[PDB]
Amino acid sequence: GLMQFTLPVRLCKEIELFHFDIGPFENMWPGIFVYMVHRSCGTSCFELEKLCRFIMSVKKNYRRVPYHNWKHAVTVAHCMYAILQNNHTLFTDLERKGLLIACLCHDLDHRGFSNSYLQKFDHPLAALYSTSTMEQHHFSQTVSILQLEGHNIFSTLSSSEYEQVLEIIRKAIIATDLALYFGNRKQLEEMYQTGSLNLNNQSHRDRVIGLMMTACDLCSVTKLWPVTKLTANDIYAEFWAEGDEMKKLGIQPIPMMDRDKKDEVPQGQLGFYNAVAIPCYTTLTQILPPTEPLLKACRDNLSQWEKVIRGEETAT
Ligand SMILES: Cn1ncc(C(N)=O)c1C(=O)Nc1ccc2[nH]c(-c3cccc(Cl)c3)nc2c1
Ligand SMILES: [Mg+2]
Ligand SMILES: [Zn+2]
C-alpha cells in the first residue's frame, strides 16, 4: 500500500472546493475518484486492483447521453467527497465506503428518460418496478457489477457488514429519485425545527443521507456560473429529446421537456432554484453547517438567472 495517488498542484488544491469541476479529460476521472476514496475512506478500504476493475466496469455501463453520463457519476461523487471531508467526525467506516460508491453507480445504464416516460411508453422496467423505476434499475445494475469475477470490492467485510453497506447504497440510490426528495426534505425540516432530529437514529441517518444525495445530484447549480450555464445545456438536451418522444406517443410534454418553450428556460430555472434547490441546500446547511458554500453558490447562480431574465446577461 506504498502506491499513493497524486494529482497535479492545481487539482490537489481545488478538489477540496465544493465548486470543483473535474475537467474534460475522461482518462483522468478514474484517478480522481481513487484519490478521493484514498483520502475520505483510506488506502486500505479497498484492494486497488478490484477497485480499478470495478470503476472500469461501472464506466462501461454508463451510456453516451448528453447529461446522465459517466462525467455526472464522478461529479456527483466529488460533491459527496467535499461533504464527507468537511464533516469527517459524523460518518461511520461503512458510510464512507458505501457513499462514494453509491454516487458513482447512482445513474448506471441511464438512457436519458424520466420514470414518467417509462410509464407512458409501457417500458418493461415499469412493470418490474412500479415506483422509483430507473433508481431500482440503477441499484440492480450496481449488484450485477459487484457480482462479476474479481469485482467484489467489499470482499473483506463480514456477511452482515456487506449487507449493511449494500443497504446504505440501495437507500442512497433510491433517494436520488427527486419525487421522494420533497417528502424527505419536509420531514427533515420539521425534525430540525422541533429539535427531534437525532443522528443516532438510523431512520434519521437514512433521511440525512438522502438529502445529501439530492444535494450531490443537483450540484450543477452550486458550480461557478460558466460551469452552471454550460451544464444546463446538456440537461435540456435530454429533457427536449424526451419531450420529442412524448409527442410521438401523442402526449403533450410538460413545459421543461418542450424544445419550443426554449425562450422560457431562464424563468424555468428561477422556478426550480426557488421550489427545489434553495430549500435543498438551506435544509442541508442547517443540518451540516460546513456545507454552507453549496447554498452560497446556489444563491449566486439564482442572481445570475435573474440577470438573464432582465436582459443584463445572455444564455444560448
Ligand atoms: C439544473 N438542474 N440540476 C439538476 C436538475 C434536475 N434533475 O431537475 C436541474 C434542472 O434544471 N431541473 C429543472 C427542473 C424543473 C424545471 N422546470 C423548467 C421549466 C419550466 C417552465 C418552462 C420551461 Cl421552458 C422550463 N426547467 C426546469 C429544470
Ligand atoms: Mg438518477
Ligand atoms: Zn443523477
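Swiss-Prot numbering applies to chain A: residues 724-1039, in that order.
According to its header, this structure was worked out by X-ray crystallography, 2.3 Å.
Quick reminder: no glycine exception, Cβ is built from N, Cα and C everywhere.
Straight from Swiss-Prot, the features:
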ACT_SITE  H791  active site, proton donor
BINDING   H791, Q992  3',5'-cyclic GMP binding site
BINDING   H795, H829, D830, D940  divalent metal cation 1 binding site
BINDING   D830  divalent metal cation 2 binding site
MUTAGEN   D830 to A  Loss of activity and of zinc binding
MUTAGEN   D830 to N  Reduces activity 1000-fold
At the Cα level, what's the spacing in Å between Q992 (3',5'-cyclic GMP binding site) and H829 (divalent metal cation 1 binding site), rounded?
24
Within 10 Å of the Cβ of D830 (mutagenesis position), how many other Cβ atoms can you find? Include all protein chains, please.
25
Find the shortest Cα-Cα separation between the residue listed as 'active site, proton donor' and the recorded positions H829, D830, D940, and name the residue that gives it.
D830
Around the Cβ of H829 (divalent metal cation 1 binding site), the count of other Cβ atoms that are within 10 Å:
27
Can you grab the distance from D830 (mutagenesis position) over to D940 (divalent metal cation 1 binding site)? Cα atoms, rounded to a whole Å.
10
Long-range Cβ environment of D940 (divalent metal cation 1 binding site), under 8 Å and at least 6 residues apart:
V799, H829, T899, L901
Neighbour tally for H791 (active site, proton donor), based on other Cβ positions within 10 Å of its Cβ:
23
